[PDB]
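Right, one structure below, let's go through it.
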Amino acid sequence: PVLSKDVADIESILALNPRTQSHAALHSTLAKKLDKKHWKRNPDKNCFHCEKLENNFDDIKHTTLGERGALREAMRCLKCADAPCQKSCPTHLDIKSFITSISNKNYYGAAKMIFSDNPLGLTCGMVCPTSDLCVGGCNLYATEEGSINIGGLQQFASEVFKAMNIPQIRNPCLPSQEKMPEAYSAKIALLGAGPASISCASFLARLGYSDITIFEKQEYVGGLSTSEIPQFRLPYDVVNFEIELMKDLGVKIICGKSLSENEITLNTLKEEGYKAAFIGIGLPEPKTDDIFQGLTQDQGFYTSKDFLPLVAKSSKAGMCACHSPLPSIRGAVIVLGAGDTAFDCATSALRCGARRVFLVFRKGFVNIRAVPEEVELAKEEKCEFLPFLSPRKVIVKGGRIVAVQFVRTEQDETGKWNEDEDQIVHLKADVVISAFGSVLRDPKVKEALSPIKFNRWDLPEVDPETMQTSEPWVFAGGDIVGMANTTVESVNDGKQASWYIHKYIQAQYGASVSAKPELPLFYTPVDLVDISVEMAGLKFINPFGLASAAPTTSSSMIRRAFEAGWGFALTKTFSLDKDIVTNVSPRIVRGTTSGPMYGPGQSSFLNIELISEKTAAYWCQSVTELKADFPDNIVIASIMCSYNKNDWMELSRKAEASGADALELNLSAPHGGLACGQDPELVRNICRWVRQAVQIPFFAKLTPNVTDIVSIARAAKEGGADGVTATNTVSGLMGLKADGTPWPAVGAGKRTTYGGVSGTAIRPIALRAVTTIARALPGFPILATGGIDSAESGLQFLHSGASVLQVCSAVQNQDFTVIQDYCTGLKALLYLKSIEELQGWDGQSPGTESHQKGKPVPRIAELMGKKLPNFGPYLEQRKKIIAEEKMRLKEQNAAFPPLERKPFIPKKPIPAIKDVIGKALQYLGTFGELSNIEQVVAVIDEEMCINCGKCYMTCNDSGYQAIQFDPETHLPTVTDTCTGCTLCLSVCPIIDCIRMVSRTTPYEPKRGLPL
Amino acid sequence: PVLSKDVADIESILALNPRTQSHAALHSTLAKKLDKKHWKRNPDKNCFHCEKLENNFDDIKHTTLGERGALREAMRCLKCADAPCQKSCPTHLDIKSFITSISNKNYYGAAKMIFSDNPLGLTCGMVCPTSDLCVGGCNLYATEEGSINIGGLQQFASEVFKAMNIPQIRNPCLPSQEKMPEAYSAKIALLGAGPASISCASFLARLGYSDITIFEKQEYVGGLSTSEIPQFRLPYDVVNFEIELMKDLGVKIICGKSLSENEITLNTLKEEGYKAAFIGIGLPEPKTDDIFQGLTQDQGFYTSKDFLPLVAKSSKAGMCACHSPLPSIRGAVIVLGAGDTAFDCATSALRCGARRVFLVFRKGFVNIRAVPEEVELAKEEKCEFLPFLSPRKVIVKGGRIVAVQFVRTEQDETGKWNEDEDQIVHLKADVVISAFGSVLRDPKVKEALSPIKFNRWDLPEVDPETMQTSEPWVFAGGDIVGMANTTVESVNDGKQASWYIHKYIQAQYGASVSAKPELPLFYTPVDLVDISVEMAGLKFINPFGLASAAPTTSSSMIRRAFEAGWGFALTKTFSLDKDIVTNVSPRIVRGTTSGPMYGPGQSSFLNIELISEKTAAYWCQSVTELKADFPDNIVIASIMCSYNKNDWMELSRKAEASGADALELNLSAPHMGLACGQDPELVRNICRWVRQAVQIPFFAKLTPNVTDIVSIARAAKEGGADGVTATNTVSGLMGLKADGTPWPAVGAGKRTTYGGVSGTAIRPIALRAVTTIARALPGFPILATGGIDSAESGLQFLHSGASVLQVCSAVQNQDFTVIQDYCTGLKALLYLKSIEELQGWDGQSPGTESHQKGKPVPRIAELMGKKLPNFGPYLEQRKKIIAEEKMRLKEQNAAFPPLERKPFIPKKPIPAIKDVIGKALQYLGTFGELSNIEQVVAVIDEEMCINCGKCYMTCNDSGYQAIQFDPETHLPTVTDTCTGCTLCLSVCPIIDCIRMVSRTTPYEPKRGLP
Ligand SMILES: O=c1cc[nH]c(=O)[nH]1
Ligand code: SF4
């Protein structure tokens, strides 16, 4: 037949494959109106109709991220200097550092950063009104694509850390507590177990106090995070996780005991030997309207303090022993108020069965107090909003509310709010929920706080810098102070107080504290992991070092790198005076290797820079200064000579006499390829010359621009080198302007020369070079360089036979502080190798569960395998099915078993660096050692698919035409003609939506004709 | 001194540099509350006052993109198969293709795609309610980051094309005007110069009709795009630009003529010899309420039909000859309605000086019919919204409105709407604008359409598939038909009608048309540019071909590539039967060369694939078939043998005998490396054997994995090759999982071997190889391979000395249709070299100018030199400066210097491919040939800066500590210690914010010691 034509079955496979177009298409406006329905993803503006939410407490946050989404968004962040988002965070989170960690897949280091400054970091990531806080200051607001989703990123890293089930540990800088000063045994009382006291108690325990007790009124802990914030925004297991992290530090919590006359008072505390007290009881009473006096829940009237804890008790497994019936809230519901309380009452009422919800405001839309994020959740669930109304009468008939009468409110010229008596509204409703806010109005609670001063708002007065009340041993924070209105500011109040409580207690025991506040960071057992490594007789405190490059232009720069934590550093390559060089400009440019993406995370640079412009005398003196000040940090002098025996011995002896721990020989000088590093005989002789001249170890820095880099490495070993640095830059031309001129272009003539490519774009070249050397010359020390930009990629190089890791381009893309990310990331990766329960993870990445847009898909029988993509009529069918399950799960009200949280324990010793070096090399082989019997095929998880057809298009025009793409559902199916080439997996936007599995059917290679 | 320590001056410059912190920070809640306001970028929820907008008609669209933002968003689009965004677009725009073109910097090809299906492509990008159309179908809605900004991308590409000032041309597929059949001179009339008629006339002109007249009532053209849609959403120069493209086709517009019983009627048109008519007059009258009859504008009452045209005429330069004043709208304004019209009245009233605006509507918020995009503009400008209110009477005192009395409305059991007489709102107001919608009511207009049938809605009845009325020669579309809600649906109405008008006219002249409607595309002189090239005695219809790789796995794929338009193709490498290979799996994986970014635009792939698993007989038969069916497309047979003279001669003769235009020798076989292609002696011998065996040209495919690729290129030439392909893949390992297992991992043993890296990550290596071969062997044909993914990158290889361009990974990332992007993009790059007025562009990219969020910075004397970043109290000061000049601009009032938009003409010959090949080599040389006297320094454009400090951080930890970063404004300044290394420019997220300029102060290399 015609071999180069598709048979009919393939032609039909290809039916939806893209084709070039020679005419404009004709589609009538009516046909287009009818077709639009089928593909619709987003809310339909014409839908007056809210879908059913009864008993549906699934996550509704727009900000929740999965790993795929988190990685994309962390890479987008500019990671700014002196960042304005951190300025705008009330707990001063180092957002730049934690987002950097996320971008490098170091979720532990990110979470550690987060919890060091905010012990409720996961709660805050979910509930912070970021548009009025950190995100409000984000520099990327100045771009069309907009500000960073900081809260969703914070939530993601904290959720991953929660899943690792690692405990908090006592501050490892402290002495053993037997040898702590008596002052740290002072009895400390905190009142109320909400965010403020949890934060305060956490920071005090970090400081070393061993007798800290939170007295909580209720039977449950967590404050409003537990009793009122809905489960569909803040899951209760988050609160429990943060509480258990506190209790890891020894904080005790006693429920059932109140700050109140005839119970706990400041007097009883003092008489019982408590030395300090923190008041964190919040605002316990609802703000009331006299109009509603006498109305009962039986009639359908609630305050927010009645209603929200009723919903929480029935929806938060682990709050009570009670399995509360969800309140039956049938009919029309009036919610009064314009803060967070009102909007959570409105969405919660829908979960209780409300038919319609009215949010009524005394003022206008311009005056809502909740942030636009929280408003949007009520708007998208079709709550109705009624401005400029003040309630006047409630109509009760038949024992139940049937209506509320309102009057119109207005402003005048002076801007005073009047009520117009003749302008009334009669609104039919079955349930009324007042959500005006909260107050402190309990005389017995205020009496228990005698004798502290209260202000005009009848709240305890504090110094806003120290949180101290008018009694020096009594501090206060959170909602009770009437300044904070957010979880993060309540957390910050307790943070601020902890330092000055510490100051006060220490002073009572006759001890001073430092004038500069110094609260400890957050620690786990991961931080005790040893990441030192020995190589060629040198001891490295960690395997990360600065390559000989632009970040080591000046020795002052190395000094700051050592102060930041870098384990070692190379000098910029230097030479004898007679070889002094002069740079041109421009000389370092961004790579075009990943398209027109500007800013953070450039995939390469190209440079036409020479060796150091600074003198050997400068470098030799600098090496002596750096080694005197940083004896545990390895300093390697990089040096270059022309092919001259006297020159190489003179220079190498000068560098050794300066005190360098080792030398690195830059083999780039030309001679007679062209560079000495490209000729094995020249490399052997240079190494022999240097070996005769010095006694300290030295390493030959190899170029990758050679046919056989193993032969160059072997030559250096034969000549006496103690190791090799693999590799220098790859020779390239980065591109041309459309007029043909180069970049970089030097002078009026716009000239250039070939430069060196660095960064992640050359990492496959460097990894292969390290691997081939490590396999051909086993045990010969390798210092790796080329695209290392994270602990994860560093570990790939260690696994491939490198002992230590040089970095340049990742610092050019950022700054020296990436070292803290690399060190915490390597500790975490090694630590997790000891945890049996996490063996399904890939490093710090949890096994990918079936999810849509960061949220797990409901595991429902009738929802699975029914060909229901997430659009058009199929989505409405999924909603129906989800709604029907939620109702079924209601009529049977069992299942309250929230697992008790217990940390995982290492089951083997934590590997050291020496344990992982070279351990991936066994998997490498020749092609003849790869099985062609054990073939695979692709398989697609339709629940994760976002219907783009990229797998189909890649198999059609780059593969085997083996995927069926459904014209109505846009769901792909791999068929039996798959060859397992794996291109589809490689182009799919969803991580792990496509998997390769063992082929179970007979396999025949497609040969076209016989043989 | 201590050389390794910073002196006090440098320690001061480093003050804001990041440092690893040792402790948790202490900052009181009060202090944080005060400091927050200094850095604030976005709206403050606590601010209830509108920022004053009087006479401010600057663009307020959230969707507008500059080039930097457009490139990011276009790379993000998945470019989907059977894309649902296109299904949800009423004009069926190929969104996948035009967005692909933008991502490849081919803005001409994008614009051509847009205007091919939508002749108002720029208007629609600006004003489409995309959440109810294309964007509402976007697959990326299923991701956290969300749907693609399709309209903003459409707007960006069309705006660049508008700036190129290139005209539309007559359909080049048509016969000369001389030889057109008589039917195409039929006199055609269109009524109304709005979107519907502009579209219909445009498509009729494309089909070849030469006598098309649009009759417009007003003295201005463009319909509601001109008369009512505000200048701050749709600038008038967009309308003018789209009209002039239509006029390029010969469509005539006559203003001051109306369809009305006493002027133009269907009868008079028939009497005058018009053979077809299209009714596109829209809905000319406002819908009114009895409650407002008698009220004048001087009493404070307007309809939207009265108000919005007054604001348009005053704010749209060139819309009228009469310069006219902005309406005097003072005090509180009530706008009645909840559609597009009402929200435009509300925002336009703030431009006229309103103190307060109430949008009042009779149903609830859930009932608002404008799209959320439109609502948000009024909300962000602090308009108040009053639901459930219906007007009952207007209070007039002293000759002017003082208040409107409303009654509350509600929804009962049925859902039917009631009015509550006892429940009243007395709302003070000085101005009332009714924006209830629009109707056709004029009896003289309706009588002029006799005798076509109207429907119960009192609108002309049409067949919804043909747009034909009850009279066969009269069609209608747009708002007048009552289906279209939007500019794009009106455009599509005219597009639909044009085919069936064409069908009717042809049949009236005794001619049939195709059973399948076939409207022509949009054409410009760019499309006539010749991009053919000769190389090694072979003629290539274009320089783009498929590399020997996975896209040529089967000859049926090469067939579809040729049908798509690819100039040439390589077979997958094949061998003799005895050398039959068997592939393993998995064997092709995504690159990790640009981090964890999945989906489109992978920066590399790695493969451990072998040569073809299909036999020589299959490939030889297939080459014969392909050369039979595509004689003008070049087919190159890729072949490989072991180091055996008889084998290479046998296989090359078999491929030659099949009809291959040329052979490509794959030198990857094992025999200073282990592959034949790594040793010049072996390459020279292999080429010699093949040269003795065959007479057609052959090319040696060179590996980059060699010390000196010139040596193996010269060996191929010495052996008799007619050229070389540079280059094959780079040897690499793409990475390991955290447990040490590799990817790809083959079998239960999880084994791998070294693979070949392809894609954009290897482009610097391939460009180096091509340029160095072209300099060493001048004139020797080079076929380039490695990271070619656009016409722009292809042109870099032609400039580097290649003649033709092989592609693999860009197709793996997409599909065969990228060839159309490559071809139009290369035509555009060559065409633009002939346009003197555009010499300051870089290819298709206009010269970047001061912008923030892709919107031009106002060049006002008071805003500049004045250290005002776009945040906190500085932003307030900027908006207070801007607002005062807008008021000053209300008086310093000009609108009488527009610009006759005349297209740029080539003023030099358009280069052929042969004219550009090798032209970059003149700039390449040794390091010694670079000047070290002509040094540069960095300079930052503060108006474009977004205050991230990345320049500062890079100079601090990778440079010369030469940048000051201000602690209060977060603005950087380059100081005199700059060395011009250029790292800061290279990391800045804003294109062209940092510039390198010639050093003017004395230059001294920093030596450390003397
Ligand atoms: O060895 C060197 C010197 C300058 N630039 C590089 O990339 N490598
Ligand atoms: S990197 Fe660019 S945007 Fe950022 S501060 Fe520097 S000049 Fe401004």
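Numbering, chain A: per Swiss-Prot, residues 3-674, 681-1019 in sequence.
So how was this one determined? The header says X-ray crystallography, 1.8 Å.
From the backbone N, Cα and C atoms, a Cβ is placed for every residue, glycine too.
Look at Swiss-Prot and you will find A:69-100 tagged as domain '4Fe-4S ferredoxin-type 1', backed by sequence analysis.
A:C126 to A appears in Swiss-Prot as a published mutagenesis result, with the remark: No effect on enzyme activity. Reduced iron content. A:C126 (mutagenesis position) falls within a helical segment according to DSSP.
The DSSP secondary structure for A:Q156 (mutagenesis position) is helix. According to Swiss-Prot, the experimentally introduced change A:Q156 to E is described as follows: Loss of enzyme activity. Reduces iron content.
Under mutagenesis, Swiss-Prot gives A:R235 to A or K with this note: Loss of enzyme activity. Loss of FAD binding. Sequence-distant contacts (6 or more apart, same chain, Cβ under 8 Å) of A:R235 (mutagenesis position) comprise A:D61, A:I62, A:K63, A:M128, A:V129, A:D346, A:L379.
In the three-state DSSP scheme, A:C816 (FMN binding site) falls into the coil class. Annotation comment: Swiss-Prot describes A:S550, A:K574, A:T575, A:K709, A:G767, A:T793, A:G794, A:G795, A:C816, A:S817 as FMN binding site.
In the structure as shown, the Cβ atom of A:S670 (mutagenesis position) sits within 10 Å of 20 other Cβ atoms. Quoted from Swiss-Prot, the note on mutagenesis experiment A:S670 to A is: Strongly reduced affinity for uracil. Reduces enzyme activity by 30%.
According to DSSP, A:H673 (mutagenesis position) sits in a coil region rather than a helix or strand. There are 16 other CB atoms within 10 A of the CB of A:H673 (mutagenesis position), with all protein chains counted. The mutagenesis experiment A:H673 to Q is recorded by Swiss-Prot, whose note states: Reduces activity by 50%.
According to Swiss-Prot, the feature domain '4Fe-4S ferredoxin-type 3' maps to A:978-1007. With a cut-off of 8 Å between Cβ atoms, the residues of this chain six or more beyond the domain '4Fe-4S ferredoxin-type 3' (A:978-1007) that come close are 69-70, 856, 875, 877, 942-950, 952-960, 962-963, 966-972, 1013-1014.
Taking Cβ-Cβ distances under 8 Å and a sequence separation of 6 or more, the neighbours of A:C992 ([4Fe-4S] cluster 4 binding site) in its chain are A:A946, A:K958, A:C959, A:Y960, A:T962, A:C963, A:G967, A:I971, A:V982, A:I1002. Residues annotated as [4Fe-4S] cluster 4 binding site in Swiss-Prot: A:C986, A:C989, A:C992, A:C996.
Here the candidates are the mutagenesis positions A:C126, A:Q156, A:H673. The one whose C-alpha lies nearest to that of A:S550 (FMN binding site) is A:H673. The residues near the [4Fe-4S] cluster 4 site, meaning same-chain residues not in A:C986, A:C989, A:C992, A:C996 whose C-beta sits within 8 angstroms of the mean position of the site's C-beta atoms, are A:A946, A:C959, A:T962, A:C963, A:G967, A:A970, A:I971, A:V982, A:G988, A:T990, A:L991, A:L993, A:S994, A:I1002, in sequence order. Spanning 6 unmodelled residues, the straight-line distance from the Cα of A:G674 to the Cα of A:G681 measures 8 Å. Per Cα geometry, A:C996 is the residue among the recorded positions A:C126, A:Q156, A:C986, A:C996 nearest to A:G767 (FMN binding site). Taking a C-beta cut-off of under 8 Å and a sequence gap of six or more, A:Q156 (mutagenesis position) has these contacts in its own chain: A:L95, A:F100, A:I116, A:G123, A:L124, A:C126, A:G127, A:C130. Geometry remark: A:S670 (mutagenesis position) versus A:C989 ([4Fe-4S] cluster 4 binding site), CA distance 40 Å. Across the domain '4Fe-4S ferredoxin-type 3' (A:978-1007), the DSSP tally of helix, strand and coil residues reads 5 helix, 8 strand, 17 coil. A:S550 (FMN binding site) is surrounded by 28 other CB atoms, counting those within 10 A of its CB over all protein chains shown. For A:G794 (FMN binding site) paired with A:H673 (mutagenesis position), the C-alpha to C-alpha distance reads 25 Å. Highlighted here are the recorded positions (A:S670, A:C986, A:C996) whose C-beta falls below 6 Å from ligand 1: A:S670, in sequence order. Distances between the Cα of A:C816 (FMN binding site) and those of the binding-site residues A:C986, A:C989, A:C996 are shortest for A:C996. Of all residue pairs in the FMN-binding list (A:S550, A:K574, A:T575, A:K709, A:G767, A:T793, A:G794, A:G795, A:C816, A:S817), the one with the greatest Cα separation is 20 Å apart. Per-site Cβ counts within 10 Å over the recorded positions A:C126, A:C816, A:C986, A:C989, A:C996 peak at A:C126. Using a CB-CB cutoff of under 8 Å against chain B, none of the recorded positions from A:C126, A:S670, A:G767 qualifies.
DSSP assigns A:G794 (FMN binding site) to coil in the three-state reduction, placing it in neither a helix nor a strand.
Every protein chain shown contributes to the tally, and the Cβ of A:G767 (FMN binding site) ends up with 30 other Cβ atoms within 10 Å. Annotation for A:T575 (FMN binding site): spatial neighbours A:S550, A:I613, A:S614, A:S640, A:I641, A:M642, A:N668, A:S670, criterion Cβ-Cβ under 8 Å with sequence separation of six or more. A straight line from the CA of A:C996 ([4Fe-4S] cluster 4 binding site) to the CA of A:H673 (mutagenesis position) spans 48 Å.
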